[PDB]
Number of protein chains: 2
Amino acid sequence: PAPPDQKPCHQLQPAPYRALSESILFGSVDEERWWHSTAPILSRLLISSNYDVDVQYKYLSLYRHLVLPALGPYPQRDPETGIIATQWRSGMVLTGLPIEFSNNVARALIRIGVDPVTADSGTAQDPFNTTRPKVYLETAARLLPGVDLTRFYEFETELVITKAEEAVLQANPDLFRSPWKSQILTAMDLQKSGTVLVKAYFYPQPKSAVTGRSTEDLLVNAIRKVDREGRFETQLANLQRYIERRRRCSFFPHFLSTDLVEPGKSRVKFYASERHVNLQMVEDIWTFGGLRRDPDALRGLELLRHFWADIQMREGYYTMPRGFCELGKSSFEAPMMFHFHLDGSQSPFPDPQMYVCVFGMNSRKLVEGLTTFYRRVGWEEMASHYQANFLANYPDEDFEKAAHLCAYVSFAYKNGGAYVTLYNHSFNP
Amino acid sequence: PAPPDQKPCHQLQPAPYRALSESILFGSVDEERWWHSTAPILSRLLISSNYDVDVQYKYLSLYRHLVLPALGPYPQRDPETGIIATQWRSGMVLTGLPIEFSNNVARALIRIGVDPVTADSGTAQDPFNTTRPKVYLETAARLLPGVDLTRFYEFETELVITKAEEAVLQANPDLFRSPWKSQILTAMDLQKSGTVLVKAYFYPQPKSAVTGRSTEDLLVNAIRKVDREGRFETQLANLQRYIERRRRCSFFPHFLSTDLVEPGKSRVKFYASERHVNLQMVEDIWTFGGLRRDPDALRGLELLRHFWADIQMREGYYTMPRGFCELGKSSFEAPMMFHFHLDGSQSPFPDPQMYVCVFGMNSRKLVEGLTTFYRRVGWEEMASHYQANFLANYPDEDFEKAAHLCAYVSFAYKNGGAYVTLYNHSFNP
Ligand SMILES: O=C1N[C@@H](Cc2c[nH]c3ccccc23)C(=O)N2CCC[C@@H]12
Ligand SMILES: O=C1N[C@@H](Cc2c[nH]c3ccccc23)C(=O)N2CCC[C@@H]12
Ligand SMILES: CC(C)=CCSP(=O)(O)OP(=O)(O)O
Ligand SMILES: CC(C)=CCSP(=O)(O)OP(=O)(O)O
Ligand SMILES: [Cl-]
Ligand SMILES: [Cl-]
Ligand SMILES: [Cl-]
Ligand SMILES: [Cl-]
């Protein structure tokens, strides 16, 4: 795999952000304030990732038209405590913001994570945010080519609560006490060509609470019922057997995601979170208890050990946090995560990808450690320029204390090479 | 004056038009259809005029946000006659469309002429379109820097009908039988820097009908009352004396326009239309009956005679047309026009600029004649490329018969050089 592009871009107001800012009439104060707090970051990310200028303008305009109205009310600041937060605490980011730009620094690709909300999201009128994410994906579908919602509707029927089930949770609040109430999250992959690849994520914990069925059973039955051809069957069964092995438990099945394209050629990812955050546990998961030890699998594990050591990952046993850590309060530990890529290929085991929660760790120190890894795998442009670009996104900030600028970092081994993505703070007040 | 830039651009779908088209969510079918019928033309014009890419995107986005909603209902086509037209017949273009892109081919600058309308414009609810142009200019004012509405409000008070005066015209339709009902028109000059220069035009013929005051008296008293400092006094008086001379009549005072900037440093243009369209009449107007014959004035007149002969202007006596010539019916004669630039300078006479109505003349033949003039004044890039660019704006068209693609051509002598602007059809069904 060729090394990723990385151009420096530290401008407070990138040219494309200015050109659009001077031309847009907003019909909402919220949209206008969201734009100015997040558009500069997105514009820098696209310039540093070396997207074409035409494509930069397409995606910033798309951000303006499609995303801004889906962000709902602009976050409000507490005069006393100084905590900046929205009413709806999104399960997409530990800050609780409905927007996140992630950076695939292996390919120099940018993705827009969005949790579509309204003014009523979280209140008594819409306590689990059931409708708006669907409307968002329907709007995206009509606008963007190749977006097939077939997979979304099938998983939505099976993993999202109905009107009747919602009334039960409203009438009996004690049945679901978790602050993480997002059922559906979204992501748009921004390709270099101009094509946008849309993904949906389903968190069935509310459905699990009402129906009395575990998260594992909800996800597996969902995947199995949707998989008419039986393409995911072998890999799903061996994942179940690994989950069965770990049960006989810190390995928790959590959620899934699906690409929105041709159903017979679409792929599902199964996510689980692990509490024991150490390299011994990682090998066990990465190799399925030693069953998956082919050359590609082992070479990936060896590079994972370097990645782990370079970023100075602190090992420990971490549970799911008590609550959110909003922008303003002190930063923190949480469980690591793994997705398993049900790719429908010939392989017996689904492709694993590790996510480590770095929220709580010094962000400047993490990126310096990441630079060490960039030099290890020979990503010259990225090693030289990424750090200065990451920090440039947060001008008025103390990097000596800031531990919220990167929440998660992901690691996978694809096509004989490291695949790394940073999930970063995407908001400047 | 340096020669104008002109790059070739014949693409059916220019890149910036595509990038935005693939990213915009329209809240109106009308806006969406206007965009696709006019945005390709604007994008080509900006590329051929050699605007920077950042500035292209600013102005296309500005077009989308500010202009599209001001165009009102998309034009409808008669199934039998094939005539495509809007309910409101705008006095800005002989086709009756509320949008026109003009090309200052002397400087390679593009201007957006707009007649802001709504669904109610022309009907019994708003028969003279009084409110929407004001709202448009107020919206533009807040969005765009340097836009001072002081001149607009003063001329609006004096030249636009009040609510009471409107009721009189509604109650008695025979008091104003003219199809040209636009009182306020607008224009945005697109500078190369990114700055937009906004202008307002006031046609006081409805005010003249109700108040019983002539168009001449309405305009002059307006200019004189607004001109507190007395900067326009000398030039206005000598224009009045020329109008007085011509009265003792085919020279008709018609309307005025004003830039929207610092009031004490803003400039007014006085427009009059002439029925006798011949070179002998042009010299008389251009020289104020022989009073203005300084070297700059005479050199300009000599070049005007070449311009006149190159485009093959047919001489004659032409009155104001009986009605509009909408897109679909056969093309035609009409009076020529002159603006007089009350510049507030030391000069005794205001700077004249000629407008010739070329609507009715073969547009391909006119542009070929214009190319001859471009070669005469040494505009090499413009001579080589303009014709192919003009025609590229109308793909599915018979140029053998088409006489509506250019409505007016303007001529002035500025800074020892020819100043030419084409006012062109800006719509593709
Ligand atoms: O903040 C969270 N993020 C997601 C994953 C994610 C990160 N970036 C995303 C972008 C799109 C979809 C999902 C994600 C999640 O599952 N979490 C469980 C614990 C904390 C919480
Ligand atoms: O079609 C017309 N155009 C304007 C001038 C104009 C041309 N392009 C413009 C752009 C902005 C403002 C004014 C204009 C006008 O005064 N006319 C009188 C006779 C026909 C009618
Ligand atoms: C950060 C978390 C938990 C999930 C995001 S998965 P993603 O869609 O960003 O990763 P891919 O593009 O599928 O490799
Ligand atoms: C075509 C007619 C009658 C008027 C337009 S005047 P304009 O504002 O386009 O010309 P300038 O930019 O003032 O020289
Ligand atoms: Cl339902
Ligand atoms: Cl640390
Ligand atoms: Cl009034
Ligand atoms: Cl002819």
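The residues of chain B that appear here are 3-250, 274-356, 359-456 by Swiss-Prot count, in order.
A Cβ is built for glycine as well, from the same backbone N, Cα and C atoms used for every other residue.
When Cβ atoms from all protein chains are considered, those within 10 Å of B:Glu102 (mutagenesis position) total 24, not counting its own. According to DSSP, B:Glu102 (mutagenesis position) sits within a strand segment. Under the heading brevianamide F binding site, Swiss-Prot lists B:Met94, B:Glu102, B:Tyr205.
Look at Swiss-Prot and you will find B:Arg113, B:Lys201, B:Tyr203, B:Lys294, B:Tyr296, B:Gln380, B:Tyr382, B:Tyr446, B:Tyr450 tagged as dimethylallyl diphosphate binding site. All protein chains considered, the CB of B:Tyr203 (dimethylallyl diphosphate binding site) has 22 other CB atoms within 10 Å.
According to Swiss-Prot, the experimentally introduced change B:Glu102 to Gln is described as follows: Abolishes tryprostatin B synthase activity.
Annotation of the published mutagenesis B:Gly115 to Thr in Swiss-Prot: Retains ability to consume brevianamide F but mediates formation of a different product that carries a reverse prenyl moiety at the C-3 of the indole nucleus; the original residue is retained in the structure shown. Sequence-distant neighbours of B:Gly115 (mutagenesis position) (same chain, 6+ residues apart, CB-CB distance under 8 A): B:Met94, B:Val95, B:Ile101, B:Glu102, B:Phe103, B:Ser104, B:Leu187, B:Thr188, B:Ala189, B:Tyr450.
According to Swiss-Prot, the mutagenesis experiment B:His279 to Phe carries the annotation: Slightly affects tryprostatin B synthase activity. In this structure, B:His279 (mutagenesis position) is part of a beta strand by DSSP.
Missing residues between B:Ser356 and B:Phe359: 2. Distance between their CA atoms: 5 Å. A Cα-Cα distance of 20 Å separates B:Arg113 (dimethylallyl diphosphate binding site) from B:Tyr205 (brevianamide F binding site). Excluding the listed site residues B:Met94, B:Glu102, B:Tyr205, the same chain places B:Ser92, B:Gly93, B:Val95, B:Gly115, B:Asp117, B:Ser184, B:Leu187, B:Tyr203 with Cβ atoms within 8 Å of the centre of the brevianamide F site Cβ atoms. According to its DSSP assignment, B:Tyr205 (brevianamide F binding site) is coil. Sequence-distant neighbours of B:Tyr205 (brevianamide F binding site) (same chain, six or more apart, CB under 8 Å from its CB) are B:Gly93, B:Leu161, B:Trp182, B:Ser184, B:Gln185, B:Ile186, B:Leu187, B:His279, B:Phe280, listed in sequence order. Under a cutoff of 8 A between CB atoms, and with a sequence separation of 6+ in the same chain, the neighbours of B:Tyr382 (dimethylallyl diphosphate binding site) are B:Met363, B:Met364, B:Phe365, B:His366, B:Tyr435, B:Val436, B:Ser437, B:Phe438. The 10 Å shell around the Cβ of B:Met94 (brevianamide F binding site) contains 23 further Cβ atoms across the protein chains shown. For the segment bounded by B:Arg250 and B:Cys274, where 23 residues are absent from the model, the Cα separation is 8 Å. On its own chain, B:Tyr296 (dimethylallyl diphosphate binding site) has B:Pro278, B:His279, B:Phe280, B:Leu281, B:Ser282, B:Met364, B:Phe365, B:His366, B:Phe367 as residues at least 6 apart in sequence with a Cβ closer than 8 Å to its own Cβ.
Taking a Cβ distance under 6 Å to any atom of ligand 2 as the criterion, the recorded positions B:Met94, B:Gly115, B:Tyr203, B:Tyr296 reduce to B:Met94, B:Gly115, B:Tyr203.
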